[PDB]
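Below is one structure, written out as structure tokens, with a few remarks after it.
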Amino acid sequence: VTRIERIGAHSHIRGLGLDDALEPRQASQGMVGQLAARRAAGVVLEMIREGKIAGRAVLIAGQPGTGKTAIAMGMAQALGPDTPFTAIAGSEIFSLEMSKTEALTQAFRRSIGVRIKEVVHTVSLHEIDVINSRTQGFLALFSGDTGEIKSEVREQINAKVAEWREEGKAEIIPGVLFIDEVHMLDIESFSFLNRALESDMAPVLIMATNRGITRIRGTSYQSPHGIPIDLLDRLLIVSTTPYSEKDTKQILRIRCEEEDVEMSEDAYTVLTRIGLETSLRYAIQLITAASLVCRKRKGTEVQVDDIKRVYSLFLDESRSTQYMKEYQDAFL
Amino acid sequence: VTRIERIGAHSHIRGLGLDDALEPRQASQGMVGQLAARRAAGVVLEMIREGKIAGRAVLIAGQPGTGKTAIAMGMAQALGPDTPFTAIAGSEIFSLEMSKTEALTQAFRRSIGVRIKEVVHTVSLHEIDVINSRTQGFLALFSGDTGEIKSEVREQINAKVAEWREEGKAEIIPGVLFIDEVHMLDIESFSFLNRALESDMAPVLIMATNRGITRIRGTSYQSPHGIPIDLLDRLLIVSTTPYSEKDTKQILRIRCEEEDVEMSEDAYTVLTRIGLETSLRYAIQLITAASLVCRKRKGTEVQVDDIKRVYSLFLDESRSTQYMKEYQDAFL
Amino acid sequence: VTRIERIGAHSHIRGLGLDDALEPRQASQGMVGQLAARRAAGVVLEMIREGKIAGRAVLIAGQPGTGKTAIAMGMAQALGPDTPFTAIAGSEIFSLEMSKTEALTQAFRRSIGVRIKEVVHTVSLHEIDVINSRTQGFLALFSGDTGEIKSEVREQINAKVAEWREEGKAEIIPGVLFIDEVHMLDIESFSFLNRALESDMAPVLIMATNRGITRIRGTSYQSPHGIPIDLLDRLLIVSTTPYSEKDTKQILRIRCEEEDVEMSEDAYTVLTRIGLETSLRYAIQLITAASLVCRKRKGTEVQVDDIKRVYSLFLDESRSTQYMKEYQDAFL
Amino acid sequence: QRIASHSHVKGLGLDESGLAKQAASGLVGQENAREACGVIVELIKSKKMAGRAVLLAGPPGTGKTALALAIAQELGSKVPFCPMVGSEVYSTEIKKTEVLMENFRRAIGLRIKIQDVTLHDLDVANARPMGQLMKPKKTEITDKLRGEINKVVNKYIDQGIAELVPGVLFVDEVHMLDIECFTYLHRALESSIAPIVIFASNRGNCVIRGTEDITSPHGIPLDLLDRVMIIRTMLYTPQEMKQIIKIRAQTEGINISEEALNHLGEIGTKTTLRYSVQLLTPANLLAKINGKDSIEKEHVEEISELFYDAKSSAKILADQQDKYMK
Amino acid sequence: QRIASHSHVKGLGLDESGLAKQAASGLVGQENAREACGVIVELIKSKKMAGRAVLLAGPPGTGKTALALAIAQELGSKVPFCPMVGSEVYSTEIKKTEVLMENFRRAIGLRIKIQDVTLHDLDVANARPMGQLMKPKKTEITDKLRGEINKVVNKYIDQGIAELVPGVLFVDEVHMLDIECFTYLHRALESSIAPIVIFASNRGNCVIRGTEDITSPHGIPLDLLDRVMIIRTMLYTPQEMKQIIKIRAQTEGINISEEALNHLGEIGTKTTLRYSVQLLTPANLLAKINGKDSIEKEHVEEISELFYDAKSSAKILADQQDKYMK
Amino acid sequence: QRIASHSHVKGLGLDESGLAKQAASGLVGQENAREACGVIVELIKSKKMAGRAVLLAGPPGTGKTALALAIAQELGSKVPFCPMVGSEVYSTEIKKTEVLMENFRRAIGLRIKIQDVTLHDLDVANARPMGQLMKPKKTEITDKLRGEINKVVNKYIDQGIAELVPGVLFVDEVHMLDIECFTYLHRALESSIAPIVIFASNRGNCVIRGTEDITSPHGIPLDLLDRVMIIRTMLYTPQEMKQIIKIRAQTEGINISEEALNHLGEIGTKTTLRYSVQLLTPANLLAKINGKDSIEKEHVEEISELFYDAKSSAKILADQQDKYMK
Ligand SMILES: Nc1ncnc2c1ncn2[C@@H]1O[C@H](COP(=O)(O)OP(=O)(O)OP(=O)(O)O)[C@@H](O)[C@H]1O
Ligand SMILES: Nc1ncnc2c1ncn2[C@@H]1O[C@H](COP(=O)(O)OP(=O)(O)OP(=O)(O)O)[C@@H](O)[C@H]1O
Ligand SMILES: [Mg+2]
Ligand SMILES: [Mg+2]
Ligand SMILES: [Mg+2]
Ligand SMILES: [Mg+2]
């Protein structure tokens, strides 16, 4: 029966594929290659599990399709559900109901858990903020509609949670805020993030971006990764490299295993050649299309002919752009 | 007695002035000349009464003062009160309480009548949407403050009205949405109109503009009416031509008859010279002024001297631009 | 004990220091120099106390640190608490609650007192507007949740207040609206102010700015003072001059008396030289800094060494900019 | 009562033939614009036309607002007169076309046998309806309600209960409107129900607001300028300026000698008419201090030293530009 | 029942092997794109895959929306199909990513046993457990509520009480989305819960909305284009245009002679398919007014004279540029 | 319990005569700025002055926020210290000057005979009393209410019930404020009631936000720079950097050998102090993975190989510019 979770882009990722010494295995838990980036993610994961140092920031840099979000999903899987892992896109903080700094504060406080013993109840700081914002505030955790929570509420909740910590009534579970495509944040958001990371209550921030030396949003200044240098001084940068032929074929094998697709070895060679030629994601996208054509053919295994058929049917960006430029005056 | 409706700009227009074969008469129902556009308006008018084809779009292009709005009032007069005729300016969609697409959706839904038999009740689709949007939502039809009505409300009413049409309880009278000055719409509004016209519930969309090859609002692209080419492909364009000497005189005769002004034959000749020179609208504006000046001197028929007097008192745009230029650096 | 009011920037200012002929004394009521500007401010004060002429506008122009705000504070002090004196920065009208014209209307209405006898009440026109706009509108006077008050309420209150004035039930006390830094207003605000000053209910407007020929906000046009010429024609301009050596020394003496700081005459000479070199406000800040440093060494009179010490510790803008330019690579 | 800038203005000061007397009803000179405004007064009093518009165009300080307010005095308090500025359309609560439409409906009156109400009053009364303690926010009243109010008003007129009083909208500072507002005025001015409109503008060949460097004469697009009748106001001569300065002295209850009045007129030839008129009250106050009851040339001279005009101050800003702020 | 412009489209018209027939189910030509859309139909019908996107790219009038609606017809009414335009994300009440997220959740269905509801229905139901002068408003529903709704849906599926129906989101006019929306789509498409997405675009190399000057191939960023498969739609030959005009005449209940059909074919080849299709109903009305039960060539010629295509109108306006407004 | 970036900072580390010790209270070097901050501590402790402003200026990572927090530690928890970021003024609910006014009022304390409140607490308490369930929106509190609260607090102080505690508002990142906020700060700072204000900025000669490319020294207008005293912070030597790294290792509970400390000092001189401080905890975790409780050198080189500083990543991005997105 079909459950609500189906095969997504990162469904095959179950972890970082490291051993006890953090040394990455070549193929483990759905991850392939990226040995330095996965080792860095393991070190950051041990920092998160330690939970001592507050507000430590990390950037995953690299070209598109180099497993930045795959690494972030691996960290989220390896950490498990007990610790918070707040995942957002950079564009989500541009809210019509609250300011950007308020949205970033709520994202920060969602990532810090509070486990209160009595029966045990795990609650985030943002939930306690919304509950004590007003009498019926708990509806706002589901509906949104929180408004801009007063700073006095957050200070008295920080004081009360610290008193619970000293009493032994509550335990602080420091977690993770993951901001994918952080280059969509503007200069005001980065300036807020500079001082938000200095709090003792701040979580471990992880960010991802594929931008080069480009314009910072809300300014006219060029900067690496589309981020100001003041914020970049506060981070440790992790670089993800592009993949070789062997790593590409291994990723295509693992994605075929995830999608329950059987292919001949010649089909794997042709699809690896296509993936190197165009992009890894295009070659991954051709897998289920070739499988569907093989099923329509009443075949059992994807052949080279099915791969070439879906290659002809579905275009990647380069061939589509070239054919558009051939008929350029027709397009608006 | 003075009623709420008085002598406006188009009050003399009492239809399109066509025979049974849609051939325009030279002078009929307040309309004068412009035979190609009035004939085309008659064909579109017969399409609206047919009401079988959904989402038909027509643009009335032409120079200013060539009867684009006069034709649209001609269609509204000929169609009668039973069929809906929603008339809006292009700038009215820029609302504070609702988005542009919502404002265009409400204008589309207002132009589709529903005759419901209990005795007959006439209510548009927009009225049924607002009443079902919330408890005592019928206040919002008068006050505005509808908000953005949810998609599920309109989809449910679409199926409910389709159920009632199949049952024979309800009958759908599709009307007209006339957006005068449609160049004020931006690119997001025009893109919404591309798919709004493709719905089977859409009304007939008349539009009017006097723009040449001009910038589309919200972009930096030139386009033949300020309208994108993708929407213009979905349109049939009706061109109104400028008026000759005899058509200008006949228009001035009807406006004098509408305003109950007697003028000598020489006054019709000379005010016409002033008009073929300046504009048709300026010559029409001098009819009531010359009548008042003639009335002040206890005359009964507007003479040439009354026309020359108000010509001296009131400036058209071309002359007033000249006196401003000779007082350059006095004006801010 | 420590009260709410402490030692501010203009707390030494007690009035304008004029005799009964409106002739300024050289040093009186905390004011020094600016004889022409103080005499003009006295004439404006007599015009305000007269209360006959409505909607009078005055601009205080001059370089920064030349006592424009000091003259406004002196006028407010000499006027006394009975007459209204509304003081706002130009940036305060950019409200999310209300439009700019609404904010300027509320500022105008706050400056017109209405003394109502029954015991004697006193309320501004804005107070009566907010009370009559809503069933419990009186909370909006304190919270400022007024929204945009309807013009019907305001004209009805004008008629009612005029009826009270004729019957003798109320007395009108026209006050002053002081817009400091009026160059922050935009072109729409200035255009509203052009007709706001033409009403018989308007207060005496007073305006301050330190701008030269510069762009008007909301436009690309340059104008003197940042103000359009049309509004500048409606007002009288008061010019404040820069201070001489002895005027600067007298101002530093009065500020030392205000702060309960004792200094030697050599310290006074050195600080006057520093004030002429950099700015008056920098020297005034160094008074308090040198007094604290003298207190640290168990002293009782500020010496030249204390002045040199705090000159070393705290930089003016020019030295800070030069030292920045020597390390411009390090700065972002 | 407090003296305003247009308190002296009592009417157009025309004779029975509509020709303007040289000085009457507080106005002086400007005979062509005053004669044209008399025709517009007859247009409004006839109550036959709807939506006809005029534009007062000229340099600053040439009586555009005085002419518009002089028309209001001619009509009287029975006729509605709705003044507004162009910057009032930028409301935070409702869209700009609603603010124009609300002001248009304010200018059509209704005498119900006694109640004096506008069509806007009937709209807001019927738009609003138990928990009615929220902030009174304005709303974008629909054309459906305004259509229903028009039907009810016609029924009361036919029954003999109501009497329609078409009034005047006066949009001063019309250049402050943007291109969306100007295009909406095409529909509003073409309605059979709309009032007479009086625009006033002092710009010349400036960019229309809301466009991208689309310059038009005055500050108005050519589409709206085709729909209006422009009335031109001229500059005043020194003798006309002296007469205006004299009338403001009597309005403010100020005695001024002839030698002082000549000097103020000479000050009026330079600077502006507004600047010389503004010196009357400081000069009178300065005279009352000296122990005198009349202003003397020296009182005018001293006030001119104390208070600077716009051009004199601009010379200081130009010369001392490095000292002043950018 | 009223006839829309896509009413004739009944399906993709392929054969049992998946190859496209030349003319079937209302579609004509465009065989490669129809076969690719059939592969997408089998992808959607199989379930098993989340958040896979496909882009329909080609010039205007080449059946991109026709192919998307053909996919919708092939899937049937049981499978959800959520259409939207790119310009619908610009809501006054809620942020743009909320509008996208709500449409994405609308595209996922659930048959609870016979109740047809979407995840968005459950979200808005549980976000609003209200009137008395309190208007309902769209709100920025949090990830927490959607997480609990996902857990409750999985619990109901585990009990055999509910059946998941992953549907389709069709975002036409995807160029109208801005850079923030396109960046949010990276997270939305990477989910294991997301539906199959169909984009449509007619833009050439043009600036992405919301960016300063970043040009891109379809008006879409390259990062999102890397995440989608591209189906190309090509221009129609005159014979294919004639077949489409014939199908539209049949669907509109219009008789047309073969001479008139050939003339409409040359007109469509000369101007556009949409213009020649639009000429059918006016020609039928003219023929009926003239007493004829079928369109002849003279009716098409008269209608072409009466109504202008966009390029002829552009020629007229270029010739008379000074007399038209700028 | 958790270790923050400034948790080692405990005070300014000055001797009894006010001179800064070389290393005391967690601070190292920066003696001139520490002595100036001590003078500002004496200024705040005097409670005589109101609205006096201080600007901390210098390149990044020179202890501007560290010095402000050291001043906060020197004052103690009795004195209110209101940290603020410049980008927090951009509120959806209230205008920017209201946000500034609320922070300024938050920085003034009041001990009532024993409960600690600020003027902002009394403001929000007296601004407002179904309202409990209605959404508590921020409101633009008027100066009438604040003046009434000032009179009530003065009456409380007269009776001996209350004691005023004037505090500090620390606006870090002040360059993020726009020109309207900077202009309002003139009126805010010139008030007789306002607290001491500390500003921090690291911008060079930069464009002020909200202006059309008006460049200014610290990203702050010259009008406000005239009103503030400027405290300059210096870049650190390698020895001061090694002392700071040793203090951070001690604060984070990390043992580090002298050879590893020297290598981290070279890395900090090569890249930045902040990056070198960030390398400590990963190196400690790596040593713990390798069965050790003290960082040796090879752990530091392995962490430097794993994690990139800003300059090296910028170098890679510049080399591979065509591959990365723009
Ligand atoms: N054929 C006609 N017969 C009678 N009156 C006409 C005719 N054409 C125009 N008029 C009148 O001339 C005036 C022209 O204004 P109208 O609104 O019709 O012009 P338009 O083409 O819409 O111009 P714009 O581009 O400025 O909106 C109106 O009084 C209209 O009633
Ligand atoms: N003099 C110092 N002594 C000890 N630690 C210091 C010193 N200066 C800075 N630090 C520490 O170095 C790190 C960076 O300093 P900090 O953030 O204060 O610098 P900044 O760039 O001036 O500040 P900001 O960007 O917050 O205005 C922080 O851990 C701070 O505690
Ligand atoms: Mg990614
Ligand atoms: Mg028109
Ligand atoms: Mg000042
Ligand atoms: Mg810092």
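Since chain A takes its numbers from Swiss-Prot, the residues it shows come out as 16-133, 238-451.
Placed from the backbone N, Cα and C atoms, the Cβ positions cover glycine too.
Annotation note: A:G82 (ATP binding site) sits in a coil segment as assigned by DSSP. Residues or ranges marked as ATP binding site in Swiss-Prot: A:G77, A:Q78, A:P79, A:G80, A:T81, A:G82, A:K83, A:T84.
The note that Swiss-Prot attaches to the published mutagenesis A:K83 to M is: No effect on interaction with NOPCHAP1. Within 10 Å of the C-beta of A:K83 (mutagenesis position) we count 26 further C-beta atoms, all protein chains included.
For the mutagenesis experiment A:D299 to N, the note given by Swiss-Prot reads: Abolishes ATPase activity. Under DSSP, A:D299 (mutagenesis position) is assigned to a strand (E or B) in the three-state scheme.
According to Swiss-Prot, the mutagenesis experiment A:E300 to Q carries the following note: Reduces ATPase activity. Decreases interaction with NOPCHAP1. No effect on formation of RUVBL1-RUVBL2 heteromeric complex. Using a 10 Å Cβ-Cβ cutoff, A:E300 (mutagenesis position) registers 26 neighbours.
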Same chain only, sequence gap of 6 or more: which residues have a CB within under 8 Å of the CB of A:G77 (ATP binding site)?
A:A52, A:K83, A:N329, A:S358, A:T359, A:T360
Just to verify a number: CA distance, A:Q78 (ATP binding site) to A:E300 (mutagenesis position), in angstrom, no decimals.
12
Gap of 104 residues [A:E133 to A:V238], endpoint C-alpha distance in angstrom:
5
Using Cα coordinates, what distance in whole Å links A:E300 (mutagenesis position) and A:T84 (ATP binding site)?
10
Find, for the listed binding-site residues A:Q78, A:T81, A:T84, the residue with the lowest Cβ contact count at a 10 Å cut-off, counting only other Cβ atoms.
A:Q78
ATP site, defined by A:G77, A:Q78, A:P79, A:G80, A:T81, A:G82, A:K83, A:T84: further same-chain residues with Cβ within 8 Å of the Cβ centre:
A:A85, A:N329, A:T359
Cβ neighbour count within 10 Å of A:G82 (ATP binding site):
26
For A:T84 (ATP binding site) and A:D299 (mutagenesis position), what Cα-Cα distance in Å is obtained after rounding to a whole number?
7
Distance check, please: Cα of A:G80 (ATP binding site) against Cα of A:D299 (mutagenesis position), rounded to an integer number of angstrom.
13
Note down the number of other Cβ atoms within 10 Å of the Cβ of A:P79 (ATP binding site), including every protein chain shown.
19
Can you list which of the recorded positions A:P79, A:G80, A:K83, A:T84, A:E300 have their Cβ under 6 Å from some atom of ligand 3?
A:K83, A:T84
Near chain E by Cβ (under 8 Å): which of the binding-site residues A:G77, A:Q78, A:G80?
A:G80
Which number gives the other C-beta atoms within 10 angstroms of the C-beta of A:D299 (mutagenesis position), all protein chains shown included?
24
Recorded positions (A:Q78, A:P79, A:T81, A:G82, A:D299, A:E300) in Cβ proximity to chain F, threshold under 8 Å:
A:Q78, A:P79
Round to the nearest Å and give the CA-to-CA distance linking A:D299 (mutagenesis position) with A:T81 (ATP binding site).
14
